[PDB]
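Notes follow the structure.
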Amino acid sequence: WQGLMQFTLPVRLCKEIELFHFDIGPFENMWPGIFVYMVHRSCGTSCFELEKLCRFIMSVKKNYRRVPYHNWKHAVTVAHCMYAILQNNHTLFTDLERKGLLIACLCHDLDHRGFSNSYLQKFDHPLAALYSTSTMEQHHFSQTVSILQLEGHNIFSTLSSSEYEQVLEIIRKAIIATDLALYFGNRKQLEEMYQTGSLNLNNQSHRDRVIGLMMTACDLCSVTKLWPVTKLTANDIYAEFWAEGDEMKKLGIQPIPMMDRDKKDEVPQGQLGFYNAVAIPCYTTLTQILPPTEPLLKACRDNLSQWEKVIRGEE
Ligand SMILES: COc1cc(C)c2nc3[nH]nc(C)c3c(CN3CCOCC3)c2c1
Ligand SMILES: [Mg+2]
Ligand SMILES: [Zn+2]
């Protein structure tokens, strides 16, 4: 954490880190420093005690597994997209929300084992016996507080008990909303609220749902990058999916097409179905509530057209 303290972002990156399409990929060693800068810009330069902030960040990095997808890179990618959402919609969210939301995005896949909630729930893994719904997401938030409770790690120690419980509730709700099983119902209710004109950001329940969709938009953001970036991320998503599907066939169950490596040919079509049914509706309703988030929708539409090109045999 000591080396992280002297870090300062190069001026060329300051301008590009504000953009939606921004790719963190070529700057591996700058990632912890990129998170510090984003926290200082959105929240404040002395928001947290720098020593504790840097202790927490590095401890979070250490608690991300050597998995192909749900690793340290994924968490920084999710945190960056959130920053760009918060920067373009600043006055709609409180200081406590902006700090909680950036922290939640960095902690959202903490201790992920490269396994879905569906696997754990059927093979009766202790986590499934501990949490029935949103299995991994409840474990991620469990690991978040367990990093905060370490010596010289509680970054929220300056806050009042009322603010500390509010921020932890903001983080719990945020990490839970990353369970894609919850997205479908959440987005439908918001689409109803928008069309009727009943949506009100001063209604705490409505606010939680909008924050929920922001969480999904960020967790899925790898579909809003440039085509060569998105393509290389799809390799990481599937390498993990297949490794899970490999364990499934060892136990005696047949894996789903997305989790079976002997089915790599269905990948462009599987991606197209995911874009039409999940990705595109997500960013469409996000652009409706938050119009400055429109570039996320455009980049996703660009990537759907690219999957449409691979399907037509013109790769
Ligand atoms: C679970 O069902 C699916 C299926 C497919 C085919 C997907 N294809 C994708 N492409 N890009 C993204 C992003 C993405 C996601 C979202 N996932 C969340 C869980 O972790 C892996 C990624 C998918 C999720
Ligand atoms: Mg997750
Ligand atoms: Zn995630």
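Quick note: numbers on chain A are straight from Swiss-Prot, i.e. 722-1036, in order.
The way this entry was determined, per its header, is X-ray crystallography, 2.3 Å.
Cβ coordinates come from backbone N, Cα and C, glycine included.
According to Swiss-Prot:
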type: BINDING; residues: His791, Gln992; note: 3',5'-cyclic GMP binding site
type: ACT_SITE; residues: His791; note: active site, proton donor
type: BINDING; residues: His795, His829, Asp830, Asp940; note: divalent metal cation 1 binding site
type: MUTAGEN; residues: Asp830 to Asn; note: Reduces activity 1000-fold
type: MUTAGEN; residues: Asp830 to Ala; note: Loss of activity and of zinc binding
type: BINDING; residues: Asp830; note: divalent metal cation 2 binding site
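In the three-state DSSP reading, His791 (3',5'-cyclic GMP binding site) counts as coil. Fewest Cβ neighbours within 10 Å among the recorded positions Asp830, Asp940: this applies to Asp940.
Cβ proximity to the divalent metal cation 1 site centre (mean Cβ of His795, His829, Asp830, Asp940, cutoff 8 Å) flags the following additional same-chain residues: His791, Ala796, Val799, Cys826, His833, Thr899.
For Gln992 (3',5'-cyclic GMP binding site), the same-chain residues lying six or more positions away in sequence with a CB closer than 8 A to its CB are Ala955, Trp1028. Among the listed binding-site residues, namely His795, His829, the Cβ with the most fellow Cβ atoms inside 10 Å is that of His829. For ligand 3, the neighbouring recorded positions among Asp830, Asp940, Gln992 are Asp830, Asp940, by Cβ distance under 6 Å. Proximity of the binding-site residues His795, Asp940, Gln992 to ligand 2, judged by a Cβ distance under 6 angstroms to any of its atoms, singles out none of them. The CA atom of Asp830 (mutagenesis position) is located 6 Å away from the CA atom of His791 (3',5'-cyclic GMP binding site). Under DSSP, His829 (divalent metal cation 1 binding site) is assigned to coil, being neither helix nor strand in the three-state scheme. Across the structure, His829 (divalent metal cation 1 binding site) and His791 (3',5'-cyclic GMP binding site) place their CA atoms 10 angstrom apart. Every protein chain considered, the tally of other Cβ atoms within 10 Å of the Cβ of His791 (3',5'-cyclic GMP binding site) stands at 23.
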